[PDB]
Amino acid sequence: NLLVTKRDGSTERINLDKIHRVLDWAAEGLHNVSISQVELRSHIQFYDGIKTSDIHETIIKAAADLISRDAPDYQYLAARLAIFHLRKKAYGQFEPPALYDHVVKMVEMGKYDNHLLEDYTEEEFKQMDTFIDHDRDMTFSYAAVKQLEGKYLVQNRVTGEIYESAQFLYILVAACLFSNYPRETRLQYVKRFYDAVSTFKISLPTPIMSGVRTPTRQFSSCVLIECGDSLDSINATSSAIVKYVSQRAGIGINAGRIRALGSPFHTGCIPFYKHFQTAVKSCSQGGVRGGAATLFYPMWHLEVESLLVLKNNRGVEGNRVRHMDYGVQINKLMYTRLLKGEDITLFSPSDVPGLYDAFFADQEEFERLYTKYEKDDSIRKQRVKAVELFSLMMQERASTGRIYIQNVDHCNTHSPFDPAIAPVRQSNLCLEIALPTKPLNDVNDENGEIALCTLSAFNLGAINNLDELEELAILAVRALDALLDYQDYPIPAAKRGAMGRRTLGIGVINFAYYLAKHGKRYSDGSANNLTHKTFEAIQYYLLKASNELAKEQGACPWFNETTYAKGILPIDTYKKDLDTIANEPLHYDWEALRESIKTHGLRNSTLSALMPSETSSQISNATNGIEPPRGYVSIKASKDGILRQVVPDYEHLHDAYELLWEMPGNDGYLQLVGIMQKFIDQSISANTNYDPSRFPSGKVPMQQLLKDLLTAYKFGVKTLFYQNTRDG
Amino acid sequence: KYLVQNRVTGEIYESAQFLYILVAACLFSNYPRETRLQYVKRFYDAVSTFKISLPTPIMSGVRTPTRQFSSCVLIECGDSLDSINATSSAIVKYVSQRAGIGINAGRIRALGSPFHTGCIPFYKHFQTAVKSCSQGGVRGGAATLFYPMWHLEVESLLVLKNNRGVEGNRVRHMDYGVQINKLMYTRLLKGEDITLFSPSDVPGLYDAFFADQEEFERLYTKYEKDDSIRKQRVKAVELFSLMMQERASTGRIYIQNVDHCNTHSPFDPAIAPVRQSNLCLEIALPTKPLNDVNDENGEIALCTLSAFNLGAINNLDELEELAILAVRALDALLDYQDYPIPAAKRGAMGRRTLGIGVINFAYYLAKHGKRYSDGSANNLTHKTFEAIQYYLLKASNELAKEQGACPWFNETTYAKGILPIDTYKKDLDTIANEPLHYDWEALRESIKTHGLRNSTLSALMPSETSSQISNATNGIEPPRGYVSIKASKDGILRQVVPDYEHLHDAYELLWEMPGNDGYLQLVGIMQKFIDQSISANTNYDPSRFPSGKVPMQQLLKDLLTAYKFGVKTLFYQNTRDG
Amino acid sequence: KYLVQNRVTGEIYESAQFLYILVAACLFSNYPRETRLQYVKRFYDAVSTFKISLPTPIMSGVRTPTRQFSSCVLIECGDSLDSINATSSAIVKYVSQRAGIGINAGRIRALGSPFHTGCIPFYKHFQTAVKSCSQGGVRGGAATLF
Amino acid sequence: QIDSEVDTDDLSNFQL
Amino acid sequence: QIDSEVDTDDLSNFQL
């Protein structure tokens, strides 16, 4: 027989057919999946008086455990099953309620924002309800559902109850972001946006996906602070870091201006760097669990040798700041001292009038001032061979993976900002963001400027042609722009940044799949032109939308600080050496655009930035950002058992894919990054990769490391993010 | 190991067929002229064609001047110095003759009770008794020691073989069986406490533990409430994790479900309760503590073992003749062998207990195209062990007619009309529907009238030596792989699983099983018909679990799957590396 | 360790001169009245003025309900399992009453002799017997093996 | 090795 | 790990 405990409390015979029926519905359309296999594996685990919820997790996980490259469709059989369990868990049945009914329930329960009911009428809800296709929950992969369940759907912290499905998330994120539009266009926008996201064309960051609809207003997750050379400013920088990390934000600190050990910060940078680290980790489980930062400094800082080794797992404690990453800032002069095998002179910023500023803003003025200050006896300084410092940096970058490079001249010669007014003098946690900053001198100092960015990405895998990107750019740029007026500003300097420039950073996911589906490869140059054509489409249509929005609503108050304001487009300023690696003609009318921007302005001083991705690219089953996958199958560790995600369309494309460690070397990838940088407003989270078993005696030569460091400078690459070294 | 040879010169004096024929002659030598040489022939045939398998000391010694063949002894120790001295002396005698031992030292009183110095120092003394006849102090002599889960010192006993710690808290060269019943498991599900008591302070708790679960309920809650009684509380999630964390770490902390052993047993627990097991957890027999080595009122339990080769029989009804042959041989053996300790003779003469198992279960399952892990084999297994128990009883019933039932037959349930098919864990009803095929009521009446020669007949034991000689899978276990490697002076020994060429895709290998569930369903189905217990393993592949680590949750969930399906004992845990 | 006392309440019931006179009393109790108390008087004098010194179990137990005063036992083991066992149990009994043990295990036959296994496995066994009534690892009960 | 964490509310649903 | 040796005359041939 075998009895079954229900949700109420009484038994009743087990309904083996009801199961096989749900199981049947679920394999709808999928190929290569055995239903009997799933029953034979779950049913053996069923015990007399087992409860309903258990039967249901048992059959999900059994579907789940069958995911392999050979039978990838299980990915979906397990999802649909989980999707089903989650409907019953939320609404007690399959059909979700009417959206208006649902919203009122959620508001009274205090889990949705009441603003939703003041902003839309029941008839407007009844109409939104018609846009919803609840059948789209059927298209998530299983690794997707696991992420929804854990990070996205509105739920219970404590009891663990789940209150909404995915289509209710998408529709309400849409309602909220587009709620202030006028009646003529609003619900058209809500529909057209809802569609873009629920079909995986536009991807949103976690705090947006998790919080837009609920009473919260915290969504800034990406802050950039610059610290001045005074106690007040360090106190201000620290306090600001504190505020922002309490709200789960990654931070880019520029502490380069701090004066060196034993200057007339008398006790030097390191003790102040430590103080930043504790600010950063002020809101973390044991002192490692959330809160993250990258700190920046110029390569010529007097204490650089001592800063290069801060996260080194050897050494003594008063010389170690290990729970932060660093970006070393380099320009053409340094690299020239490297090629010519001469020295680099270190100076403390406090002793060299306008060297620091010329570093970022005017490379000639730097030349003049550097050689000038080198010659002057009265100035405290320090010489070291340039082969030495570069090796030290590279030896550290290799050892930890996380000593990063900013090429600060590229950031200012090829940028949306004019460096005489608003220079880019740092990046953020992941090296994709590049924005101007002003140091504060109190937390609430109004003359300060901390930089924020609001992020997103197109799914290159989901669009059927480049011109599909027009609508998507419009949707993306409008949503994130509404978001800016919507979210909270804990620090006045941070509002000034966001209100004054309204900067955005929209990237891509699914580059690798995209490359495969057009039968190209990272490593050999076969993809240069496709990549050039693609990022043209991208930048162009992102500007076009921001231009159109600037007409309808006003360009951004500090638009006149940009190059764009003067008629200078990225296509005028890209590193000229790219000319030698691609010949793809421009396809779109950039002069029409030149004039239209110059006249009407832009809503957003920046629009593009290539960021890393993991959560987001799981939800759509897409390759991560622009990176080649390590393998065909991803493994995540989870209380619910092993999570597997097979790269999109494996069965047809396993020989199309170029996997990470199958690339002969870094050269094609960097050519591809550099081609993106021709059109991207900010930077790219660009990796370097080294397989030790490709090198004599299993050891990576300092020669290849530097030769690659220069390949990237030459092709105009602004930043280098992680180094990955494979084991064996 | 088998052929009669020279210790020193290394000369070999006989071949295998001379072994088989003389083992047969010897065991059947007292039969009358009309039947003798027919029995010798019919037995010789059964063994030389690999249908019946005999243990090592029988195969090695029956024909020669020796008389030592007991290789499986169970002692129970009382709570007094005399008894520890008696238990120890008995252990000494028996290990000199290469015997494995099950000690029950559960009755020993706890540290600082009115054994004033506690169990551990006495446990150590048992260990040295055990190893008294061993090369360097690890080479031969083996034992498993038993205790109830509620013993005051349990936390200190759970960690005895732990490779960390200090020496006066470590007994590492013995295995342990922790004894559990329904109450404990209930405190686990409900996440409440377990109260520990020293057996000396709790009148009839120890006895009710094994004999009467209700009387235990009543007495436990009663003693929990009483302030005057030395006791100790601990969350039940804690103790269970500790046990399971130890079982996992060493492989060799074993479980006895003592209620199952007494509610589903050939013995009536009001007269003769089962209060322990043996070295390998397959044996389950009643014992009485001695108070001197030669104490006549003592009872140490012995069993004489064997097994059918499921791979060698062409049909289930071939098992009739084999049961007759098996049961008659081992019965003759009982009158034949020596008895170093009077208590041990009383056991063997009074109940004449046997334990006949199987080898080649895995091959058998393959040859019928079934699998451990998925439930495809439940019914075949149910049909098979029916045949087995039935025909084993039938032969012991027939032998009881010809020669007399055993003197203590009236202590069994069988004597009262109760068959195993009346007493099996009812939850098995939900995992198989195989009808009984044999007439169990005809059998009920015939046993009740004529008796049994042997109070027990069945016990599923591990096997290695025996299953090598016939090229059979080991006991009831799935093979780790298709090829076995042994280290040998003569070079590497390889044995490929029987009929590989045809059946490599039939076999379900150990580490190919999704988990423990089907196997435990199969063990539980055997336990419906087996007189004693089963040497049942649990298995865990770390690379099937998030971050290569086996969750305490699965360990306990399996511990309960086994209780539910009525499984009496759990023997080794195997954890694969990588 | 001499004065009669409750070992949990920590109460002391007697004093040193009661110890001395009453120990005299018990050991001379069965003497003929013609001479009894005279003996009792003189033995008390001798011990109370430190001229004669007595062993602890006599000093702490004589006068009390107990009768275990043997602190000092010698056992000879023969070369046979029964002898081993007998030796082992003798030890266990005595060490549970606190005695120290000398043990002659010299005649146990050597390893390899036609009991194939030799002295050491049995010597471990005596050791565990000697310690069978002691805390754990290094605390109480002692022996010397010859 | 072993994952210490034990869920009692999971367990409480088992019948012996 | 990493091979300390660096060739400057190799390098001097790179154009930035």
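Numbers in chain A track Swiss-Prot; the residues on display, in order, are 4-267, 274-737.
Cβ coordinates come from backbone N, Cα and C, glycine included.
Summarising the annotation, Swiss-Prot assigns active site, proton acceptor to A:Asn437 (among others). Its own atom aside, the Cβ of A:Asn437 (active site, proton acceptor) has 31 Cβ atoms within 10 angstroms in the protein chains shown.
Reduced to three states, the DSSP call for A:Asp20 (ATP binding site) is helix. In this view, A:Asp20 (ATP binding site) is surrounded by 9 other Cβ atoms within 10 Å of its Cβ, with every protein chain counted. Per Swiss-Prot, ATP binding site is recorded for A:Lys9, A:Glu15, A:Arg16, A:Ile17, A:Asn18, A:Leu19, A:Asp20, A:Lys21, A:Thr55, A:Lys91.
Residues or ranges marked as GDP binding site in Swiss-Prot (evidence: experimental evidence): A:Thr209, A:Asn437, A:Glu441, A:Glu623, A:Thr624, A:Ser625. If you take the C-beta of A:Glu441 (mutagenesis position) and look for same-chain residues 6 or more apart in sequence within under 8 angstroms, you find A:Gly514, A:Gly516, A:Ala618, A:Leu619, A:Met620, A:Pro621, A:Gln691, A:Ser692, A:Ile693, A:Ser694, A:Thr728, A:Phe730.
The feature domain 'ATP-cone' is assigned by Swiss-Prot to A:5-95, with sequence analysis given as support.
According to Swiss-Prot, the mutagenesis experiment A:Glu441 to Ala or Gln carries the annotation: Loss of activity.
Annotation of the published mutagenesis A:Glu441 to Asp in Swiss-Prot: Decrease in activity; the original residue is retained in the structure shown. According to DSSP, A:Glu441 (mutagenesis position) is assigned to coil rather than to any helix or strand.
In sequence order, A:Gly410, A:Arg411, A:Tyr413, A:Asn696, A:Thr697 make up the list of same-chain residues 6 or more apart from A:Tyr731 (mutagenesis position) whose Cβ falls under 8 Å from its Cβ. Per Swiss-Prot, mutagenesis A:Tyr731 to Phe is noted as: Loss of activity.
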Whole-number answer please: how many Å between the C-alpha atoms of A:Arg16 (ATP binding site) and A:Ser625 (GDP binding site)?
42
Other CB atoms within 10 A, centred on A:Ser625 (GDP binding site):
25
Taking helix as H, G and I and strand as E and B in DSSP, count the residues of the domain 'ATP-cone' (A:5-95) in helix, strand and coil.
54 helix, 4 strand, 33 coil
Per DSSP, three-state class assigned to A:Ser625 (GDP binding site):
helix
Would you give the longest CA-CA distance, in whole angstrom, between residues of A:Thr209, A:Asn437, A:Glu441, A:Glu623, A:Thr624, A:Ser625, the set recorded as binding GDP?
19
Relative to the Cβ position of A:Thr624 (GDP binding site), how many further Cβ atoms are located within 10 Å?
16
Pairwise CA distance, A:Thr55 (ATP binding site) versus A:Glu623 (GDP binding site), rounded so that it is a whole Å:
33
Roughly how wide, in whole Å, is the group A:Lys9, A:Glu15, A:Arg16, A:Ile17, A:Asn18, A:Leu19, A:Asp20, A:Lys21, A:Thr55, A:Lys91 that binds ATP, by largest Cα to Cα distance?
20
Nearest to A:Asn18 (ATP binding site) by Cα distance: which of the recorded positions A:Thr209, A:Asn437, A:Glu623, A:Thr624 is it?
A:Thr624
When the Cα of A:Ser625 (GDP binding site) is compared with the Cα of each of the recorded positions A:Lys9, A:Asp20, A:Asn437, which one is closest?
A:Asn437
When you measure from the Cβ of A:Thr209 (GDP binding site), which residues in the chain that are at least 6 apart have a Cβ under 8 Å away?
A:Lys154, A:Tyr155, A:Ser224, A:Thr624, A:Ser625
If you count Cβ atoms within 10 Å of the Cβ of A:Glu623 (GDP binding site), leaving out that atom itself, what do you get?
12
Most crowded position, judged by CB atoms within 10 A, among A:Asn18, A:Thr55 as binding-site residues:
A:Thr55
A:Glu623 (GDP binding site) and A:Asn437 (active site, proton acceptor), Cα-Cα, nearest whole angstrom:
18
